[PDB]
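For reference, the structure discussed in these notes is given below.
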Protein chains: 2
Amino acid sequence: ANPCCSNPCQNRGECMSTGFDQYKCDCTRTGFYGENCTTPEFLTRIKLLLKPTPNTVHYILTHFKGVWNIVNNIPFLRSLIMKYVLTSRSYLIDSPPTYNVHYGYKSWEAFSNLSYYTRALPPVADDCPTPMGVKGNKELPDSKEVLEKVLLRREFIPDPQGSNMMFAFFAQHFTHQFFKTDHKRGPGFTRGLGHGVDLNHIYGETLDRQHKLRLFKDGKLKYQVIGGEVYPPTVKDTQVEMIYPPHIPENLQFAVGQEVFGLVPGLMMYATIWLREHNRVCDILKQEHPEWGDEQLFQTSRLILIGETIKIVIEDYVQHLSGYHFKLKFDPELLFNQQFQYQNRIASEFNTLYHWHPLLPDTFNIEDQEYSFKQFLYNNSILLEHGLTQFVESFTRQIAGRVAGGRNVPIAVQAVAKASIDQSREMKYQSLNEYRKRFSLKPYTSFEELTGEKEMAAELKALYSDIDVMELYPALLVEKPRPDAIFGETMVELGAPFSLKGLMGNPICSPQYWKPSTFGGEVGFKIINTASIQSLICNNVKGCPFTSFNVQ
Amino acid sequence: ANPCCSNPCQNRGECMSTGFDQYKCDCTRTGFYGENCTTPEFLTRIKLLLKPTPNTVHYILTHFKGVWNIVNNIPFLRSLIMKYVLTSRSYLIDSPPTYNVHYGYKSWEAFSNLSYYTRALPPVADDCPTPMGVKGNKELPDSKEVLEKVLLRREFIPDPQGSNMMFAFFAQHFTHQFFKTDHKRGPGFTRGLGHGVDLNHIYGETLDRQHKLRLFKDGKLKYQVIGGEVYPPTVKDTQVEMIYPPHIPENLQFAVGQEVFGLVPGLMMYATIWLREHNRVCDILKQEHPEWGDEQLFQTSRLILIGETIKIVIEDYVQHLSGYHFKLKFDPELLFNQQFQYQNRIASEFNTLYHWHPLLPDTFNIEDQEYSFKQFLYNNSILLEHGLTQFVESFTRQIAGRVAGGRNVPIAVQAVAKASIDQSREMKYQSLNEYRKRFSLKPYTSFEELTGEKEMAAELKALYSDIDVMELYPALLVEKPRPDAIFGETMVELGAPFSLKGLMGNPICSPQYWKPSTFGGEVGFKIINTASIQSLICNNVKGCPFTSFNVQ
Ligand code: HEM
Ligand code: HEM
Ligand SMILES: *[C@@H]1O[C@H](CO)[C@@H](O[C@@H]2O[C@H](CO)[C@@H](O[C@@H]3O[C@H](CO)[C@@H](O)[C@H](O)[C@H]3NC(C)=O)[C@H](O)[C@H]2NC(C)=O)[C@H](O)[C@H]1NC(C)=O
Ligand SMILES: *[C@@H]1O[C@H](CO)[C@@H](O[C@@H]2O[C@H](CO)[C@@H](O[C@@H]3O[C@H](CO)[C@@H](O)[C@H](O)[C@H]3NC(C)=O)[C@H](O)[C@H]2NC(C)=O)[C@H](O)[C@H]1NC(C)=O
Ligand SMILES: CCCCCCCCO[C@@H]1O[C@H](CO)[C@@H](O)[C@H](O)[C@H]1O
Ligand SMILES: O=C(O)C1=Cc2cc(Cl)cc(Cl)c2O[C@@H]1C(F)(F)F
Ligand SMILES: O=C(O)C1=Cc2cc(Cl)cc(Cl)c2O[C@@H]1C(F)(F)F
Ligand SMILES: *[C@@H]1O[C@H](CO)[C@@H](O)[C@H](O)[C@H]1NC(C)=O
Ligand SMILES: *[C@@H]1O[C@H](CO)[C@@H](O)[C@H](O)[C@H]1NC(C)=O
Ligand SMILES: *[C@@H]1O[C@H](CO)[C@@H](O)[C@H](O)[C@H]1NC(C)=O
Ligand SMILES: *[C@@H]1O[C@H](CO)[C@@H](O)[C@H](O)[C@H]1NC(C)=O
């Protein structure tokens, strides 16, 4: 019934009803005018001509390795390029944030209520005739059918980019600080009220939890020593709430910042590494500042680890994922003469797209062992069994699954994939093609264009009938990958903006924060500016084993 | 003992201890270098020469009325000037915010914990030898002594700028949405978690309170009709908590957004006016949007009232206070090509400086009556007695007290003034002169320079001994006024930055919000862009009585 149900307004124009069956588009600052904001302004037409497609740019970034080799070595050139990747991306994100699952129009409630995930696109109104607005049938295709026909893995498909298990578990661990759905409220709600990289997954969401985790000497976090090795403390010792099945012995109930991290030994591996890093940085700071107390050692270390985290995410993690020959750089100063909002709100869609479960192998291979999901889940004995060094060595060698390209979701986790589909609908997501437009990409004109093949395309076509009715989440996992890449166009073009915004939007990246004194001086500052996934493991894992995010 | 106790670093350089008795200043981006950031960079020296003092600029703004008359009528010129007043002010505020009462160094706790007021200057460390750091005696002068000698009113001193009671009560009402100290926690904590102009003082801090206040038809707020006039509903009808002495009859316990607003009839006057405005705007929107439901009518109206509020504050309220011949403008677009953070955190110091109780008269004069404080407080019968029209007429005629200049704090409220002194100290405020430097003003070199007279100066000198030990709050109320002005230099130069930042930092001022559709279309948008204190009163008060922030 809502006359905006067809999503009439193009180019980021906003639709507003002007009567029971009339609408109007607000084209303010879109660069277009006309009833649906589809008539371009002169200068807009120019820009459109001189604008290369994302696939073109991606090609240039992943080719001409010889040129990039030169560029990467000319500091002012590298800075110029990175500044452009930062700025071009962030303009795609609304900041201050706008919509959420309950508000398809701006409101103080949607702005002020931090318990919601924000929305890059507003929900389809409740009184629209179809799930996607006006197109398609009264009901989307059976989600089980979609799951089984195009999502579920038959044979394991490895990632051509060589992503390993160190990568997979880093992705899970890192993102699960800001992807923390409040299932008590619903899929559109979050428990991560910092809406970003605050390391609550190490330190805790709340002050009370943090204090239980802290030693209150030398700024350190509590820990225990088992077989000469440092591990997180127990629930019994700390009284912090953790999720564990009832059969887990108390001496194996490790207590960490994120209550869910005991559920996978790969998570507990990173939990342990970072715990160690924190206490390590505490020793460094105490040496520089024998005058400092516990609070200041703890707080400064946390700030340093936030910096290390962002550093590693950009220059190692995203570097690997991108396949760019251009060398990405973590440098807050690049934005100082630029318009940029030092804030962020986690988007529901960012969460949805990040369900990268195809990464998971059929078994987890540590040393001589090959563990099944059943044996791997909630099983910290495995970690104690082999130890950190062996986890790193093994996980660095084991290849992860390809994410886009279709049919690679492990059966063990099929319920999670079905829930991603069902909850997207529950949250009234607009279609894949609406999202594509929202991020300046060309709508797909057929299912075959989407997948780049014929078989899955045909199954999808029989299910959905209309490409404009296809759903974002299934599309992401079925999309034609970039050549020999882990992802297709839509994953990168939505993901990159959300990501860089949450990284650079952090307050430590602001001018008043980004200076040596913030981090206890030049020594603390250097820890951030030289951080890497390798140094993180070298300093904190016995034997300083070699590591990487790609299979060697 | 802390080597930074003496506030060694100048020009916004940051002090960090580097050993039990050594310190270092971080001069990053200050424009200076050297041990204490006192050596200017070349370009810094230039700028310093070409920079007029705040007193010079103030003079130019309050003179040459004939030129301003021309400028005010050249749209592009007016915009240019207002853009400059906006930008020059906001660079004085740290955003994202930094310190608070418990953290004299940056921390994630101080950044993330919204329950604290932020701090423009860090607190004096607990182990410093004197209250102000290293200067002065082990103890500040008796606050009762300061109160009595230089703060308390002997004879009422009227405001030379002609501020009236409409102004006084607007200031109280408006600011008490973001000045809401959480006395359960301490003076450095706030209950206003929106940290700005969110109109929680009309709508409530929390969703629960809001819903009790709402009618849930046509987007409106509950109300009652008494003698044909619209007033807020009762506590009995709504169950919203309000602070009222036990002797107040339930039918006089008006329920409004801000629990403390029943305490002064002048507050309840504005509460009633704004309640009316909201329901008024609801009627307008319903007429434009018969398709809209209650939620959308309510939320859109709230957004419109936020706009009206900022509009009136800049163009009427601040316009009056400034004494400028230049016509200030509320125009978000002025910042769109500028670097600016659409966020804000309420500063403790902004709260402290806004204790403008000298505004209060010895009696409140309504019609033929002259009420004492005793009779005026918690007495809503007076409002019912005379009605809104008579309140507006009377309060528009009654002159308010001068704030700076000394000895004009009403005795009835002496406990509040003493608390301002005592709580400042409790919160470990740095000295007046530190705050002056912090806002690019020249330190006062004597008490006589501060007051511009001899008698109070001599009393202050005997009390404090050293000008560098003088306190911010008492200094503000004792400072030499600008010629025939309500305030001295320090009030304006600290207040203006804090204020404009909270006004323009509101999300509705951001590009994605500042468009017609946000406000239900051109008709809702116009309500904001034509708002004035006179139109607010004219649309909402019977007879459309004349009003102004100044005596006629
Ligand atoms: C290691 C084995 C893993 C298991 C057993 C697992 C299982 C689960 C389960 C049961 C959920 C809840 C979904 C629902 O609401 O129905 C979930 C959520 C999620 N998973 Fe995984 N997962 C694993 C690894 C990963 C990996 C490698 C990633 C990639 C980054 C990932 C990304 C996510 C995300 C982003 C969520 C949503 C988090 C939230 O909103 O709270 N997971 N996972
Ligand atoms: C009209 C009669 C007034 C009375 C009886 C009054 C009394 C008080 C009292 C008792 C407090 C502290 C109470 C507490 O801490 O809970 C206070 C605080 C304050 N007053 Fe007034 N006042 C009046 C008018 C004004 C006016 C006209 C202004 C001008 C802006 C003003 C500005 C403030 C501010 C900014 C605070 C701090 C509030 C907070 O942080 O929560 N007051 N007043
Ligand atoms: C962010 O938005 C959330 C969604 O609106 C808010 O969560 C909801 O708050 C409501 C008000 O407290 C709850 O309403 C329920 O209403 C009935 C009738 O009065 C009562 O019986 C219930 O006690 C009351 N609450 C509950 C828990 O039943 C909603 O239930 C509650 N939860 C959800 C998911 O809607 C958040 O409050 C809001 N956050 C803030 C800071 O405002
Ligand atoms: C913003 O910072 C505030 C000030 O530090 C936090 O407020 C404090 O939280 C503490 C617990 O989280 C309370 O301490 C008390 O500690 C003992 C030890 O376990 C408990 O028994 C008490 O129950 C607990 N609380 C009380 C009321 O006794 C502090 O009292 C409390 N208030 C103050 C003034 O410190 C806020 O929690 C923090 N806000 C957020 C969002 O983190
Ligand atoms: C009213 C004209 C006198 C003003 C000068 C005040 C000198 C300080 O006098 C004080 O006045 C307070 C208020 O009455 C009293 O509570 C104190 O007991 C008294 O010391
Ligand atoms: O943070 C992330 O996961 C990513 C950040 C990222 C950022 C740029 Cl610029 C380019 C790529 Cl390929 C990126 O890859 C991913 C993504 F986008 F989500 F797939
Ligand atoms: O918001 C306020 O109260 C004010 C804002 C304000 C803003 C400018 Cl530009 C100039 C003046 Cl005189 C102002 O006066 C006051 C103040 F600063 F608090 F005294
Ligand atoms: C927008 O496109 C044209 C107006 O030029 C109109 O025919 C069309 O119906 C409008 N909206 C939609 C969804 O078709
Ligand atoms: C957990 O792993 C341990 C040690 O590797 C193994 O002995 C045990 O069988 C596992 N438990 C489950 C439930 O698979
Ligand atoms: C800063 O000024 C000079 C260093 O140039 C030095 O004499 C002084 O002691 C330093 N600090 C203070 C507080 O004086
Ligand atoms: C309250 O106001 C009434 C009526 O205006 C007045 O007569 C009365 O004296 C006041 N109450 C008190 C306690 O002063």
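Shown for chain A, in order and in Swiss-Prot numbering: 18-569.
Each Cβ is built from the backbone N, Cα and C atoms, and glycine gets one as well.
The annotation active site, for cyclooxygenase activity is assigned in Swiss-Prot to A:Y371 on the grounds of experimental evidence. Listed in sequence order, A:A188, A:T192, A:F196, A:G512 are the same-chain residues at least 6 apart in sequence whose CB falls under 8 Å from the CB of A:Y371 (active site, for cyclooxygenase activity).
Sequence-distant neighbours of A:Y341 (substrate binding site) (same chain, six or more apart, CB under 8 Å from its CB) are A:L78, A:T79, A:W85, listed in sequence order. Look at A:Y341 (substrate binding site): DSSP puts it in coil. Taken from Swiss-Prot, the feature substrate binding site covers A:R106, A:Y341, and the record attributes it to experimental evidence.
According to Swiss-Prot, the feature heme b binding site maps to A:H374. Under a cutoff of 8 A between CB atoms, and with a sequence separation of 6+ in the same chain, the neighbours of A:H374 (mutagenesis position) are A:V426, A:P427, A:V430, A:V433, A:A434. Mapped onto three states, the DSSP output places A:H374 (mutagenesis position) in helix.
Same-chain neighbours of the domain 'EGF-like' (A:18-55): 61, 64, 122, 141-142, 144-146, 150-151, 447, 451, 454-455, counting only residues six or more beyond its ends whose CB sits under 8 Å from a CB of the stretch. Taken from Swiss-Prot, the feature domain 'EGF-like' applies to A:18-55.
According to Swiss-Prot, the mutagenesis experiment A:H374 to Y carries the following note: Impairs peroxidase and cyclooxygenase activities toward 2-arachidonoyl glycerol.
Listed in Swiss-Prot as a mutagenesis experiment, A:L517 to A, F, P or T is described as follows: Slightly reduced activity. Around the Cβ of A:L517 (mutagenesis position), the same chain contributes A:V102, A:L103, A:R106, A:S107, each under 8 angstroms and 6 or more positions distant in sequence.
Swiss-Prot lists A:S565 to A among its mutagenesis entries, and the accompanying note reads: Decreases acetylation by SPHK1. The Cβ neighbour count for A:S565 (mutagenesis position), using a 10 Å radius and every protein chain shown, is 17. A:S565 (mutagenesis position) carries neither a helix nor a strand DSSP state and counts as coil.
Contact annotation for chain B: of the listed recorded positions (A:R106, A:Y371, A:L517, A:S565), none places its CB atom under 8 A from a CB atom of that chain. When other Cβ atoms within 10 Å of the Cβ of A:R106 (substrate binding site) are tallied across all protein chains shown, the result is 18.
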